[PDB]
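Everything below concerns the one structure shown next.
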Amino acid sequence: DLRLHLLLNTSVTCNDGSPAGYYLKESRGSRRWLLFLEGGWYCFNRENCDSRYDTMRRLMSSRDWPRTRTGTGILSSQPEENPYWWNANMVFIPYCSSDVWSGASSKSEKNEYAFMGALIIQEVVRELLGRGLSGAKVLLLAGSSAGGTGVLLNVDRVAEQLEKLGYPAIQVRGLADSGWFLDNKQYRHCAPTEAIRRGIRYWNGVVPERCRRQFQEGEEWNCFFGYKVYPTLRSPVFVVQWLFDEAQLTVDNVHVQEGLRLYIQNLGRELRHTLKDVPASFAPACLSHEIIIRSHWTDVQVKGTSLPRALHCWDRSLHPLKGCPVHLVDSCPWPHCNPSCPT
Ligand SMILES: COC(=O)c1cc2c(s1)-c1ccccc1OC2
Ligand SMILES: *[C@@H]1O[C@H](CO)[C@@H](O)[C@H](O)[C@H]1NC(C)=O
């Protein structure tokens, strides 16, 4: 079990001003730290944030969080469930900022909600350094869905933060699961480009600096899209992405005749194309959503290699490897053409 710690700096808050926090299970003797960013969509205006506060309040507030959580999948400490990093120090950072982990705005007389996702990550890292993170060799910032996009937005900032704080020996790496979206046309006619454009202003959202310098003012929304922000990043990032991610299909208004068949096949081909030059990636041809904290995350394989194996091969690559691949993208063109897809 991972134990809840609310942030000691209580000015770093969830949406409603309650303290943000993290769940931690230490593994003394291990110098590996896994910091996982939870996902769960976002909200981009007062009206839809108010609705989320009414019926998805755990994603906006710490008031009702449990004292403990069980680590599952990549957060499991049992080697049978987690062949990759079962002995690591485990951190689960709840998503309570509704801002794709991009915000740096406090609740004030002008703001009903605080959007502090980027500051939550920074403050968790700061407080962990006094709890053993100062001794780390590798900090893997991982996350699923909105948390996977959060990895892409924040991994280089964590790296810069540790450098400026005087810890140049901690290797910061990213694992982005189900957070690699396409700004494509919907199958039938608020879409991700517009949602994030509004969100950035509403959240005071921040993006990685090199990507910001490319797209410039008013165009920072581009940096929320994996294929645009990834080439600007310096930290090693492993990308896990279903080719037919259910959240991608939802925003595309897809829920089979020729037009839809062509749409779905083109979507998979486009996603495959965006991963061609991503050397550490795992992209199975499945219709599904998230993977890495599911207990059966071990079961899916691409080209005969599981994700825990691919991640282990990635670790070795950061010390091509014989029989230990790190770039695993399905080429078959329809959901479940990979027999190991989740049922
Ligand atoms: C559970 O579903 C989610 O959490 C997310 C869905 C989307 C997200 S996150 C998103 C993030 C960056 C750029 C575009 C995006 O389109 C849809
Ligand atoms: C608390 O967090 C805020 C916002 O991130 C920051 O400005 C402030 O310096 C922090 N205070 C302490 C004591 O860490």
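Chain A is numbered as in Swiss-Prot; the shown residues are, in order, 88-276, 285-350, 356-419, 428-451.
Header lists the method as X-ray crystallography, 1.4 Å.
Note that Cβ sites are derived from N, Cα and C of the backbone, with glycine treated the same way.
Features as listed in Swiss-Prot:
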ACT_SITE  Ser232  active site, charge relay system
ACT_SITE  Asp340  active site, charge relay system
ACT_SITE  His389  active site, charge relay system
MUTAGEN   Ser232 to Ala  Abolishes enzyme activity. Unable to mediate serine depalmitoleoylation of WNT proteins
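Here the features listed in Swiss-Prot are painted onto the structure.
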residue	record	DSSP (3 states)
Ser232	mutagenesis position	coil
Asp340	active site, charge relay system	strand
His389	active site, charge relay system	coil
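A straight line from the CA of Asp340 (active site, charge relay system) to the CA of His389 (active site, charge relay system) spans 6 Å. Each residue contributes its Cα atom, and for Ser232 (mutagenesis position) and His389 (active site, charge relay system) those atoms are 8 Å apart. Missing residues between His350 and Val356: 5. Distance between their CA atoms: 10 Å. Sequence-distant neighbours of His389 (active site, charge relay system): residues of the same chain at least 6 apart with a C-beta under 8 Å from its C-beta are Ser232, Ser265, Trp337, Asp340, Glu341, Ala342.
Between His276 and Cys285, the deposited coordinates omit 8 residues, leaving a Cα-to-Cα distance of 9 Å across the break.
Counted within 10 Å of its Cβ, the other Cβ atoms near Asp340 (active site, charge relay system) come to 25, all protein chains included.
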